[PDB]
4 protein chains.
Amino acid sequence: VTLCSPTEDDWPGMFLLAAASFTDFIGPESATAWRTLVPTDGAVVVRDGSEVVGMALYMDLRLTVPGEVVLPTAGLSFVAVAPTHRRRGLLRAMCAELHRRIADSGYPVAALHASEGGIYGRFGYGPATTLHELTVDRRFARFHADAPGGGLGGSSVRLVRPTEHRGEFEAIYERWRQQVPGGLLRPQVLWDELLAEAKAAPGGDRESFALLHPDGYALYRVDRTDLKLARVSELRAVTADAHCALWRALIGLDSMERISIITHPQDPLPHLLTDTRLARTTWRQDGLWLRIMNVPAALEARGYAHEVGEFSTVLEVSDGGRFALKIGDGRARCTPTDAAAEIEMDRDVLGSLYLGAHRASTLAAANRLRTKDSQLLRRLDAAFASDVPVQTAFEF
Amino acid sequence: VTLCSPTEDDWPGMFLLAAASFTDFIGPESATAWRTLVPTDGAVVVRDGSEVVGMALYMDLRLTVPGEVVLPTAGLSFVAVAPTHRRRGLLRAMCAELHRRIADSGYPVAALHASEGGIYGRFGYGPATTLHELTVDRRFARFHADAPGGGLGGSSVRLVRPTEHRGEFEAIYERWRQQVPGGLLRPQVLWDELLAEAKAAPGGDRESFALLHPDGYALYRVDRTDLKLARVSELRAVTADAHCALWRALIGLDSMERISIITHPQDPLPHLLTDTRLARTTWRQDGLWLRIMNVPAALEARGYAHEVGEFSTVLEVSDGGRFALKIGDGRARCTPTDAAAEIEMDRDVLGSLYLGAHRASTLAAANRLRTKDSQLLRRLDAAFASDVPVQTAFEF
Amino acid sequence: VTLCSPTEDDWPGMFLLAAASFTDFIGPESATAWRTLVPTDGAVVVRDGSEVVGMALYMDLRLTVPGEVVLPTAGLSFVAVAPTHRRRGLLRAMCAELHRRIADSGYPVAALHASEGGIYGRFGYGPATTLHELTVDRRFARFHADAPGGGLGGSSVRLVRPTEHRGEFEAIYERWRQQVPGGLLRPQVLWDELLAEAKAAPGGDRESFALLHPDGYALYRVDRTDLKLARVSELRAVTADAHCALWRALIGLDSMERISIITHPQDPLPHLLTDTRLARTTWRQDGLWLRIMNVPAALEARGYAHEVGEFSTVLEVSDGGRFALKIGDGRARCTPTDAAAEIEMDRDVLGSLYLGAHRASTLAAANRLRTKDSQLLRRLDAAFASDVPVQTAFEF
Amino acid sequence: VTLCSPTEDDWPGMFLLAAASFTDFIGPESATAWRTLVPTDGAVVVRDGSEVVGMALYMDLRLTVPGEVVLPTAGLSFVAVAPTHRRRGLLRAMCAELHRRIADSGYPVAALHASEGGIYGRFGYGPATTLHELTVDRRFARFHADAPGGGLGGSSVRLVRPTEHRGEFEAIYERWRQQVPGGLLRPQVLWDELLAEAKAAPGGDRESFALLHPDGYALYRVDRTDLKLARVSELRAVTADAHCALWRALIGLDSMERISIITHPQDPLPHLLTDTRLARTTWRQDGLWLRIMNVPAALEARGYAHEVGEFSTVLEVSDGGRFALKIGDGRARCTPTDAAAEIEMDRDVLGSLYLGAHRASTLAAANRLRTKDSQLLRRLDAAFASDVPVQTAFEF
Ligand SMILES: Nc1nc(SCC(=O)NCCN2CCCCC2)nc2sc3c(c12)CCC3
Ligand SMILES: Nc1nc(SCC(=O)NCCN2CCCCC2)nc2sc3c(c12)CCC3
Ligand SMILES: Nc1nc(SCC(=O)NCCN2CCCCC2)nc2sc3c(c12)CCC3
Ligand SMILES: Nc1nc(SCC(=O)NCCN2CCCCC2)nc2sc3c(c12)CCC3
Ligand code: NA
Ligand code: NA
Ligand code: NA
Ligand code: NA
């Protein structure tokens, strides 16, 4: 049981463990695309004596954080221990090695999508974005007098085949990802992958259709089994006009009873309708998990609320350093100190505050975040909040 | 089809329309309790030529708003039109008369619980609180190292019969309702009603049990049909210690698979657990709806965030007045003006912002709230936000 | 947290913990009946400082074992720890005290019905009987030419009201319980209880009917919710003729689609039919759990198979003694020895072998029962097997 | 309506009737494999005037019976009557002809898997093995201290692609089938067939994985529709160590909630766990059905329990002969007699006793097996019991 970077000979063994560990695994051909995002020394494998019993890797990602700042991000993925080698400390060993390589490479943050919500807290990952499924019974849906696009001067939205308008989707996404916290750069190979899932599979998924606006798109397909449910896989809108126009078109799918979308808690769709209740929340889950690798670099890189006035405190991260934290005019300075800590938290708690999806007051109430000053809690709360609501880009 | 205050002779006709309109209607005996909250001239009925075809009333309530301020509130309830007299403008007529009487009586706000989410917007009611059902699979639930009450020095929580500890529940609730936005005074007759539902009904609800702490209680019963689900009807905790202690006791119901509770979006329960995902959101809905009767009185009565610096604007409510609004040091001054409006909104939108449950930015994105200054939107956003999360007291 | 025998003042606190711990708890009035089976010093309670947080008791029972031998049996029941006092070692403390009192009182065996199958193994209880639910689709059920009661000379079975034929049910049960391993004496107060559940409850269970033969009875009721399913609560047959006759009558319930019964794996009902498959096994579970208190007394008290020839071995029970075991002519002699052990097992494994429901070979295969002689395993297997199949009398 | 052996020209008509009669029919290409097991004169067809309206065949099989003895067995299969020609006595005619050919060919036993449990009794087939579905909720599954493979010195089990380890599966199966009653020789063409079902089908079954030990294997796949259920198609273990090791690996499938397997009633899996109840029996059914063609040859060929002492009786099979039966030292001598019968049974009842899956006492209780001596019943019972539990090899 030794720990090594894989060679080309190890990947067939890794694909086997992948097939056996992940039900949603397309196969080696689609793995070519994702492999291009794995740097040299981005992967570890554990061999027994020999076959692959353990694997983990990170991908080179670009993550938008509040203030429209883009951070280099290590995206953890393809993490698996063989069912034959459980409870043997292989995960702890692989996650220790990758975090070493991620930190030494100068990534300020690591990110992952959690297969289960009970594993990643103790490796320093906190849930940072929230997935919100809205189902609309579109048979009752009437738009509000106040909603943009009331006047029937002409619809600016077109129904199109995804593959014939790739260029336009790319351009809209690129604009979207740069202006939204949780935004991720989508490289060319993941657009190739996305538009190949857009075509109908024999006894699988149905054909995907696109609704295209100059400043937004929706990709949607009818559900395999429920033929009265349309699933919106992706809706990217850069302006409120684009968002309303795309929803007017989706509510116009008169052959459907229901439109479902995985969105964020602050999606304005419910407020576009005369009856806010018609857009039911049918499912909620943690989206993206963050591990702050370098506390000073991460806190200094993001923008803060201009509304809160200048303030200073001392932040202790458990086994992560103690820092003089000074926030004002939407910037932070974060410097070493041995002065008494005013705020204590585990590293995962910091990951949860970093994109503004969770309130310091909420984590404080659970005692995940300790302070003896409630004034400082309110100030932390307001400073870390995000003007632009945090969204989730795409699963990796 | 004339509109009148009911006499004692009208109430049997009102109870008939009640039984036929509301499935969850206990009966006339329990109606005695609620009737004591209806002032003289709090009720209107419509007779045909004669039987009751239309009714509506308000109750005298006390509603905690941000800044721990208690407002006199007209609680609309018992609103019904006979199925024989639909689409005849009876609701519009009854709601016009009650709003006249509510305004003339000097209530700054009216409130209701909506039977359907598509009716009350056009009478000026906006959804102001959010109900959040959490279901815990308590078989996997482990408390976090950071959670209060780790040390087994002795449990401060007792399992008790509700009826034998009324005095203690009352005292805890009274403390809770005074310090939480959305808090309502619960008078003696509604405690009588609550503790009578606490006993087992023959081929109905099972016996309710209480978990009692010095600074919190939970009332819970096993579900009629699902014998592995415990439903928490009510959990009132004044301190974070009480909240954790009560949840440690509920997770200790080893005969149950699942604990469900209707709570608020900011419930810290998920952060008390090693796996935040174990507390799934199974249901979300609008709780309390507010109609601001008097815009200047309501905006001046509540406290604002001390974090946002002093700022001035002109607010126009559609058919509700135009006001010079000046916010600073957590207070607002709101005075008549004919100066150009910087913010426009329908009255219902104001009701939705009033308790801090919805963000101005979110309503702005749906065009429910118009401005041409995004700086003013952020300032509005931060000022109207509530330090203490908004909760829902009890249905009426 | 002290451990004491309850006084009359403690029982209201015990009934509260009962209501909160057991969903199927009738109430204090029916508890009078069961209380008469609890000896003086049969109960322990744990008080905190004061309320009941822990309880356990045993009842005086009489258990038929192979060879038609009746043993005095301590029936453990009413075991509960308050959800407020979990993971505090209250169960381990109460079970240690009761086992002390049971052993000192001279009970050779203790018995219980397990609320969950993961608790009782480490207190020395092994599952000893198996519950088998058969559902018959009685619309296809035709009796075999070979089945007794083919000739229509006249039915010896009567449809009757349970309460009017108590005397006859008692006499048949008394005959049944004396000749079947797992048989329990049913005292008068449990017949009072049984026949009170036989009457219809308002918005609860439907009326119970009886099928009465000179040498058998069935009690059955239609299911609350499924009106085409008849549930046989109890079928006691002393002769094969009685068993067939009762099943001919149940298959004649022409208003039902399905007859379900909780029976034992060796129920001959499937072999009475032309299509054995029509009697589906819809559910299987551990019935009665045994803890052998005194290994020598228990092994000497039961009869063994006359078919296996005389043989000698040394049995070690983990922390339970080592014994020279000599079996021949259906009797065992069991005497102290320090000679080398040929068979090792935990005490619970012995409880599982004691009524002949599990095979030594099966437990050996799981390594619950160690030996280095496979000849001795076959001999153990054959000797402990029961001529009369083991059944389950009634839940306690 | 004449009865004939098919020619090559008849097989397309037989495949048509197959497709229309059997939902699980792969097609003619996979039928090539099974056809190689059909001897010359192993098949009958009924033509009308012309198309195939009736068919039946037997395959040359090798069946392990108690005492590790292998019998030549006629495996009945591909039995179908056209829906156009029901209730015309075609089955009775085809089954009479095949049984003639089977008996004349010198097969001591015939075997089949029953499509329905109500047909085959009257042609002399009795159910001889029992299929037992266990579902494990593997999230709660903890292995017992006593279970082999506790020490984490290194896992002896490998996760592998089935097709790359055919040789090893074959060798383990061959060892297994020779030492277990109900074991069947699996020829090369059925290994070809098995490993072709092991690969993923487009919009069909998912990829099959193998867990490989030196002395056991498991083949498993995730369910089509339920992505949290793993179905074990096949688990062959020659030693108890192999059986435990394979189950430790399956419980380590951390992406699954449930593991299901079709096994036998005596599977020790439940005893490997701290909570025996976690391995629920979710389904039970007759496996293999036996028709004893030659009573003297079949009774003389199998081994008997060495534990029962020598005894003699006279067995009458209804329309099957009367025999002096003498059993001692695990052998039987079975010779013609006209002496008074002590045991009577139909031929199917003998098929049910032959592999030791049913007890003579159980069949006696249903009056399927008549005697006036209960001593002789116990002796029959013990003699026919199988030391090694009876399992089911594979469906044909
Ligand atoms: N990072 C990768 N993603 C995907 S698509 C599935 C997805 O979006 N989320 C679930 C991830 N989970 C399931 C399947 C893959 C493993 C983990 N496919 C692939 S192939 C491959 C990677 C990858 C990383 C490099 C090799
Ligand atoms: N305000 C009142 N509440 C209740 S209890 C039911 C509840 O909490 N919410 C649903 C209200 N809805 C159903 C039943 C009553 C009518 C509307 N019972 C009664 S009786 C009665 C009132 C009332 C108002 C005065 C007469
Ligand atoms: N031993 C007793 N049995 C019963 S009836 C229910 C039953 O048959 N099995 C489930 C037992 N379980 C549920 C309800 C009681 C507690 C445990 N009722 C009562 S009341 C009472 C006892 C008892 C023991 C003495 C006081
Ligand atoms: N004996 C044969 N088995 C099979 S695979 C299906 C199975 O294992 N059991 C269900 C059998 N039942 C369904 C499908 C076939 C007919 C009966 N396929 C084939 S093709 C073929 C035979 C056969 C016998 C010779 C021609
Ligand atoms: Na400071
Ligand atoms: Na101004
Ligand atoms: Na010996
Ligand atoms: Na004889």
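Using Swiss-Prot numbers, chain D covers 3-51, 56-402, in order.
According to its header, the structure was obtained by X-ray crystallography, 2.5 Å.
From the backbone N, Cα and C atoms, a Cβ is placed for every residue, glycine too.
What Swiss-Prot records for D:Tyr126 is active site, proton donor, and it gives a curator's inference as the kind of evidence. In this structure, D:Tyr126 (mutagenesis position) is part of a helix by DSSP. Remark: D:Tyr126 (mutagenesis position) has D:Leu118, D:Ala120, D:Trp295, D:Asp354 as non-local neighbours, by Cβ distance under 8 Å and separation of at least 6 in sequence.
Under the heading active site, proton acceptor, Swiss-Prot lists D:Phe402, citing a curator's inference as support. For D:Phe402 (active site, proton acceptor), the number of other Cβ atoms no farther than 10 Å from its own Cβ, over all displayed protein chains, is 18.
Here Swiss-Prot flags D:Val85, D:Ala86, D:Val87, D:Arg93, D:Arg94, D:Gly95, D:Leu96, D:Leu97, D:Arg98, D:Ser121, D:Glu122 as acetyl-CoA binding site, drawing on experimental evidence. In sequence order, D:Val59, D:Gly60, D:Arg94, D:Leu96, D:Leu97 make up the list of same-chain residues 6 or more apart from D:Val87 (acetyl-CoA binding site) whose Cβ falls under 8 Å from its Cβ.
Over all protein chains present, the Cβ of D:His119 (mutagenesis position) has 18 other Cβ atoms lying within 10 Å. Record note (Swiss-Prot), mutagenesis D:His119 to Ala: Decreases catalytic activity on AG substrates, leads to a change in the number of acetylated sites. The unchanged residue is displayed.
Experimental mutagenesis is annotated in Swiss-Prot for D:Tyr126 to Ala, with the remark: Abolishes catalytic activity on AG substrates. Abolishes catalytic activity on HupB.
Among the mutagenesis entries in Swiss-Prot is D:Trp197 to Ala, noted as: Abolishes catalytic activity on AG substrates. Taking the Cβ of D:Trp197 (mutagenesis position) as reference, residues of its chain lying under 8 Å away and at least six apart in sequence are, in sequence order, D:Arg172, D:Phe175, D:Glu176.
Under mutagenesis, Swiss-Prot gives D:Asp292 to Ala with this note: Nearly abolishes catalytic activity on AG substrates. Here the Cβ of D:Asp292 (mutagenesis position) has 22 other Cβ atoms within 10 Å, regardless of which shown protein chain they belong to.
Among the mutagenesis experiments that Swiss-Prot reports, D:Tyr310 to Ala is described with the note: Nearly abolishes catalytic activity on AG substrates. DSSP classifies D:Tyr310 (mutagenesis position) as coil under the three-state reduction.
The number of other Cβ atoms within 10 Å of the Cβ belonging to D:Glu122 (acetyl-CoA binding site), over all protein chains shown, comes to 9. Here the binding-site residues are D:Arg94, D:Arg98, and the one whose Cβ sees the fewest other Cβ atoms within 10 Å is D:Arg98.
Comparing Cα positions, D:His119 (mutagenesis position) lies closest to D:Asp292 out of the recorded positions D:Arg98, D:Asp292, D:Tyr310.
In sequence order, D:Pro72, D:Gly73, D:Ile333, D:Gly336, D:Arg337, D:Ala338, D:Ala389, D:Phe390 are the residues near D:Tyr310 (mutagenesis position), counting only same-chain partners six or more apart with C-beta under 8 A.
Checking the recorded positions D:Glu122, D:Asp292, D:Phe402 against chain C with a Cβ-Cβ cut-off of under 8 Å leaves D:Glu122, D:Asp292. Close to ligand 4, meaning a Cβ under 6 Å from one of its atoms, are these of the recorded positions D:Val85, D:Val87, D:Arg94, D:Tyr126, D:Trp197, D:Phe402: D:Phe402.
A gap of 11 Å separates the Cα atoms of D:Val85 (acetyl-CoA binding site) and D:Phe402 (active site, proton acceptor). Note: the CA-CA distance between D:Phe402 (active site, proton acceptor) and D:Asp292 (mutagenesis position) rounds to 14 Å.
Cα separation, D:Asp292 (mutagenesis position) to D:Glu122 (acetyl-CoA binding site), rounded: 10 Å. Every protein chain considered, the tally of other Cβ atoms within 10 Å of the Cβ of D:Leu96 (acetyl-CoA binding site) stands at 21.
Across D:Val85, D:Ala86, D:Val87, D:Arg93, D:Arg94, D:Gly95, D:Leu96, D:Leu97, D:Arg98, D:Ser121, D:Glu122, which the record gives as binding acetyl-CoA, the greatest C-alpha separation is 20 Å.
In the three-state DSSP scheme, D:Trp197 (mutagenesis position) falls into the helix class.
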